[PDB]
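A quick write-up on the structure given underneath.
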Amino acid sequence: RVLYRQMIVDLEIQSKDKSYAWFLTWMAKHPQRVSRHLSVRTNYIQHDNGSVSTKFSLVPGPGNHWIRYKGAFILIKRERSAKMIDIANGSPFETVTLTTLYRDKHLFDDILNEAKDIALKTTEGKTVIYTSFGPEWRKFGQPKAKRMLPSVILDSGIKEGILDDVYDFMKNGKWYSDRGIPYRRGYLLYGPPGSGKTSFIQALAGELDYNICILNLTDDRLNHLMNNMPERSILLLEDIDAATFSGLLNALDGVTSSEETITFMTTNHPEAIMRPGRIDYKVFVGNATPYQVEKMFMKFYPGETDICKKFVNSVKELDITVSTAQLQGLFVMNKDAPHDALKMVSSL
Amino acid sequence: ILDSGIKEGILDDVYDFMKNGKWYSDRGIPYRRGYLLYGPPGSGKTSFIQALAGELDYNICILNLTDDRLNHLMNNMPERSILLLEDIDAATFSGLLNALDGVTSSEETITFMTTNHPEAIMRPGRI
Amino acid sequence: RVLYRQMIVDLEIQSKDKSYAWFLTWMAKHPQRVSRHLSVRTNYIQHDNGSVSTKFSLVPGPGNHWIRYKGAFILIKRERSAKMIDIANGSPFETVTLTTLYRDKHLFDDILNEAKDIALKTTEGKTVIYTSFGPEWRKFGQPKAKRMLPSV
């Protein structure tokens, strides 16, 4: 017995670990094995209605099985404890024990990785939006997928003049640390309402997979909100032109702030704050340009270049406050039909 | 029981809006839609809304007309629901428009709106 | 048995002590040993998003192993209790028992120090900022590293 144990390995995964359900799920889908025993796991969702979504799946279950991974002949046992009870799931304490030779010990990580992979296909890719609830940030608006960077269409150079300033600010940790200055940066996206500011901020947060802790305009707790931001976040200050001003400046910089905090600021009309450490990158996103209209028309209708010019020279006339929200509205009502847009959008 | 064509002009608009997920996703626009059933009181509006919700087996999160929490109510709807706004002609207006669309809404939210006399809101993305 | 026990020492580290995870972490990275058994420890962080940062690491796990520290041939057992349950971590009560000769008893502190060292590489060096919350001081502004004296 001692000699065989030495020439063999074991691996105990106990029921507390998260890699217990993962491993059983993996071994259920393994093609070549022999698992004489089985245990049902039934998920069962009752909605607010009496309607039920239920699904059952069989798993190895208690007692030993066999498996052949890469020519290994792994022996697996699963055992339950007759005396101890876990309080996390209210079930007796279970344990899975894998056992192969010592020579193939390096397979276990591989195996777990495969299990992990069936576990890892989460791919949520989404941008949680926090919000203010008194002096504390609460989640708000169920984790919807982050908007694509292309979705936002602005002027020719502004898309790159900011996507590289931030990308520089993410690589200057040592430069900001050795000088003894705080590692923060502000931004002032300003322009007319409906120019695509918020869409760009959401696209950028999706680019850096951070979370927008939005805050729209109380001054004593404003500092607490600025200071207490979750991990991997991007602050947003809507309508900074509505103001407590001294407390605002104090909260922005006053030896009581957070360490790494990017803070964009949007205003509809930006008329001391422009000093570095405070707001230091100001750019004007405004109404639609003959480049913006062309890029929107080509985003909606792939191909079909001929109509594009016939639209642009048409929109050159009767244009006062032509904005991209208006183009978006007048482009969704004529979907999959540019010919209707040619006469509809031209008159508005 | 309503007029000859209105029963199909809406039962196919919604059925189109339930099949345009990719179209709304690739363009980068939110996946929502509003409706404005308007007419005299007692015309069978609410009956039609309930019949439609029964068709799609959703749940009517009814709300009749506070503005700071109106956004929270719009945002926090249960799964598989159809919002209903009774008497939208009784109004906070700027907060109403903000709650309807302001980069802080829900993802898939159909929202019918009924009024007894419907006299900026008519823009797409809104009604 | 009594004579060998007298000429040998033991050292019980029980699962309540903070020096339990430290010691297993140390013995995982020891180059020369023979640990036939293994136990997974999987850290698993779910952020506010569905995104997951997870990492698993193998440790000696229950049952006895061997190790050679400085020419000692230390024998180590790790055991679980079948009846008692700790409430601090919700797991059964575990215990690691080291056993060498009496002559090399002075190694244990050294060993634990090494383990402590892999534990001690914290080096946070930071200045928490308290603040007023009514008539009571609350932490405020996550423990950022203290600014260098030269900076001023």
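Chain B is numbered as in Swiss-Prot, which gives 229-293, 299-324, 341-368, 373-380 for the residues shown.
Structure determined by electron microscopy, 4.4 Å.
A Cβ is built for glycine as well, from the same backbone N, Cα and C atoms used for every other residue.
Per Swiss-Prot, the features are as follows:
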| type | residues | note |
| --- | --- | --- |
| BINDING | B:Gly267, B:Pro268, B:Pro269, B:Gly270, B:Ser271, B:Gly272, B:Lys273, B:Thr274 | ATP binding site |
| MUTAGEN | B:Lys273 to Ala | Abolished ATPase activity; impaired assembly of the mitochondrial respiratory chain complex III |
Quick one: pull the CA-CA distance for B:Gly267 (ATP binding site) versus B:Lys273 (mutagenesis position), whole Å only.
8
Neighbour count, 10 Å Cβ-Cβ cut-off, for B:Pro269 (ATP binding site): what number do you get?
9
How many other Cβ atoms are found within 10 Å of the Cβ atom of B:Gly267 (ATP binding site), counting all protein chains shown?
14
Let's check the environment of B:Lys273 (mutagenesis position): how many other CB atoms sit within 10 Å of its CB?
20
Within the chain of B:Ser271 (ATP binding site), which residues six or more apart in sequence place their C-beta under 8 angstroms from its C-beta?
B:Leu230
Counting all other Cβ atoms within 10 Å across every protein chain shown, which of the binding-site residues B:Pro268, B:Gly270, B:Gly272, B:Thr274 scores highest?
B:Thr274
